[PDB]
Amino acid sequence: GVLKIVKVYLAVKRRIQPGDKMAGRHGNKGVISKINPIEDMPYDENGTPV
Amino acid sequence: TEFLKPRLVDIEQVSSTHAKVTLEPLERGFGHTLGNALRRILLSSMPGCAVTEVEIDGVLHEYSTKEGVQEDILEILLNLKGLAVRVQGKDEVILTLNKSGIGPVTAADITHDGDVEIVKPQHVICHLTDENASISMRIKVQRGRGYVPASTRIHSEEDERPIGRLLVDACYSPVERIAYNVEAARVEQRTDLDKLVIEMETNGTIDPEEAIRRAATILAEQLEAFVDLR
Amino acid sequence: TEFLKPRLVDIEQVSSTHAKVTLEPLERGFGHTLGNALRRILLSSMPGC
């Protein structure tokens, strides 16, 4: 019944956002709630932000 | 009111990238007042240049691989995000790069426009393995600020481009890192004064001093609203 | 640079002593930049008797 078939492959670049799921290797899960601007992030004495 | 203005004292540019800026005298508590406010501005608002678009011939999309080239096209694009460019006159320039042969292609190999300085000429772009391989591209560098990803642009950009042309996430912001230390400045009478030492690490070009001027200007512009309108 | 300035919107002077002041629009991050800087000045630096 099928005369001809066309397969298309799309590639999509997905960036992380709130709602995505992240974790370590110790069973520590979490969902991203908010993406904070770098200015607002806690930063050490040296200036390097977390 | 015992108004007291600071004066820009030392600009120890340890490296073109890294620069310390001492600043004194500041009245008590203004070290941190100004220190933090500037730091916030410096990180975000700071305007700069970045590769917005790319076009390599014989390349339809970023996921393909070119023959005679070690790096896949995405890898090349990543390197272009990192490419440090200063455009003096215009806000938009399109640089060309035609290179061949068995060579690690660097930034120097790009044909520099009269008013376009390549800050890190040694910056790696692509590795040409086959000697008969010749790579030819045109990189559009625009001036902007902050971070404008390609996904932001495609969404608002109903303006269709030709296939072939590869849009890139624009990292316009030049300031890589910034921190401020506050030490006590000593006057004959006033030992409660403070000095502000701002340590900046930026990519190429954007001059420590010049960036300071601009950041202070942005803050003052905002203050217009709270002074002038009530 | 496409400098985005805020405009003083509402001044709800609930009392002569107590007043709320809304302010918009501020570009991202400048809320706290300006907010805190002003607060510091307002408290420790405002001269008086």
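Residues 6-235, in that order, are what chain B shows, numbered as in Swiss-Prot.
Cβ coordinates are placed from backbone N, Cα and C, and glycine is handled just like the others.
Listed in Swiss-Prot:
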MUTAGEN   B:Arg45 to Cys  In rpoA112; temperature-sensitive, blocks RNA polymerase assembly
MUTAGEN   B:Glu165 to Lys  5-fold decrease in CRP-class II promoter-dependent transcription
MUTAGEN   B:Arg191 to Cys  In rpoA101; temperature-sensitive
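All protein chains shown were included, and the count of other CB atoms within 10 Å of the CB of B:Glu165 (mutagenesis position) stands at 6. Listed mutagenesis positions B:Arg45, B:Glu165, B:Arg191 compared with chain C at a CB cut-off under 8 A give B:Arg45 as the close ones.
If you measure from the Cα atom of B:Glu165 (mutagenesis position) to that of B:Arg45 (mutagenesis position), you get 36 Å. Per-site Cβ counts within 10 Å over the mutagenesis positions B:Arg45, B:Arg191 peak at B:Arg45. Between the alpha carbons (Cα) of B:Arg191 (mutagenesis position) and B:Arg45 (mutagenesis position) lies a span of roughly 28 Å. Reduced to three states, the DSSP call for B:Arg45 (mutagenesis position) is helix.
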